[PDB]
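**Student:** Below you will find the structure I want to go over with you.
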Amino acid sequence: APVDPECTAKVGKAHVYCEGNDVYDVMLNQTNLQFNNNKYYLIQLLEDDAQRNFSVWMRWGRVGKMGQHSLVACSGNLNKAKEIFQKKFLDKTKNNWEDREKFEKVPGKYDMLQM
Amino acid sequence: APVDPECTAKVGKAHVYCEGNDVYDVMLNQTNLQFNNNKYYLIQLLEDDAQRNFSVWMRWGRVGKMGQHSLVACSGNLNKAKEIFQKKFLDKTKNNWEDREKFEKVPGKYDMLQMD
DNA sequence: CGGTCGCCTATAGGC
DNA sequence: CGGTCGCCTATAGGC
């Protein structure tokens, strides 16, 4: 549910977008001790409290460290933000956002934690 | 479920292909008295009795008259015949073959008459 | 593969 | 559209 604290520009001024049972916040993990992988990938779709104004927030890196990030603004174009979000999730999990109740991790890609 | 009599080349030598609940024989109708439409379109996928050899049979025209037709042969390629068949049905009904239990006629397109 | 970019191909649609 | 065509573009995916 919460805006990711590291999103300094929007924590306070915004909330994670929801609609029914869809909630656009996800945390991905890939751990593989053989090749030295202990990394996260976080994605959020953010509506401002101020107006109907949108943005997608992505942050990634080694567990522990605060990593690097990307904020992508979408003005009032909810459809765009949803695409960007869904597409990113897909690139990193090889599952669709829509089929996440039946999530199945794939070798070589990130796994998902439930919220 | 019969080979269409007008298919002279294959009536006697062949039968309508079936596969589970799928039976590849369909009759389409478009009647619209306002624009003067009283036309059928018949499609059949035919397996020979002789061997595993395939063909799609299409006949169409004004109700009453025997119209024109097209026989398309597919040798042993069942998959091809099924595509040709399904694709034609789609062009003329704007429904998929797969979803025909829940068929919904579309304005401007053919309707499907449900067999026996 | 964190980011991002961009051929080629195979279709699907407009005309 | 009842048959057939074939350009050109826009689009989506694989690599």
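Residues 92-207, in that order, are what chain B shows, numbered as in Swiss-Prot.
Looking at the header, which is where the method is noted, we find X-ray crystallography, 3.0 Å.
The backbone N, Cα and C atoms fix where each Cβ goes, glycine too.
The following feature annotations were taken from Swiss-Prot:
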type	residues	note
DOMAIN	B:104-201	domain 'WGR'
MUTAGEN	B:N127 to A	Decreased poly [ADP-ribose] polymerase activity. Impaired formation of a complex with damaged DNA
MUTAGEN	B:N128 to A	Does not affect poly [ADP-ribose] polymerase activity
MUTAGEN	B:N129 to A	Reduced recruitment to DNA damage sites. Abolished DNA-induced ADP-ribosyltransferase activity
MUTAGEN	B:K130 to A	Decreased poly [ADP-ribose] polymerase activity
MUTAGEN	B:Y132 to F	Decreased poly [ADP-ribose] polymerase activity
MUTAGEN	B:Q159 to A	Decreased poly [ADP-ribose] polymerase activity
MUTAGEN	B:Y201 to F	Reduced recruitment to DNA damage sites. Decreased poly [ADP-ribose] polymerase activity
**Student:** Would you find the one among the mutagenesis positions B:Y132, B:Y201 whose Cβ has the most company, meaning other Cβ atoms within 10 Å?
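**Tutor:** Its Cβ has the most other Cβ atoms within 10 Å: B:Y201.
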**Student:** Of B:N127, B:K130, B:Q159, which mutagenesis positions are close to B:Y201 (mutagenesis position), meaning a Cα within 10 Å of its Cα?
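**Tutor:** If one measures from the Cα of B:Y201 (mutagenesis position), the mutagenesis positions that come within 10 Å are B:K130.
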**Student:** Count the other Cβ atoms sitting within 10 Å of the Cβ of B:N129 (mutagenesis position), across every protein chain shown.
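**Tutor:** Around the Cβ of B:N129 (mutagenesis position), 13 other Cβ atoms lie within 10 Å.
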**Student:** Pull the DSSP breakdown for the domain 'WGR' (B:104-201) and write it out as helix, strand, coil residue counts.
**Tutor:** 19 helix, 42 strand, 37 coil
**Student:** Can you grab the distance from B:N129 (mutagenesis position) over to B:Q159 (mutagenesis position)? Cα atoms, rounded to a whole Å.
**Tutor:** 15
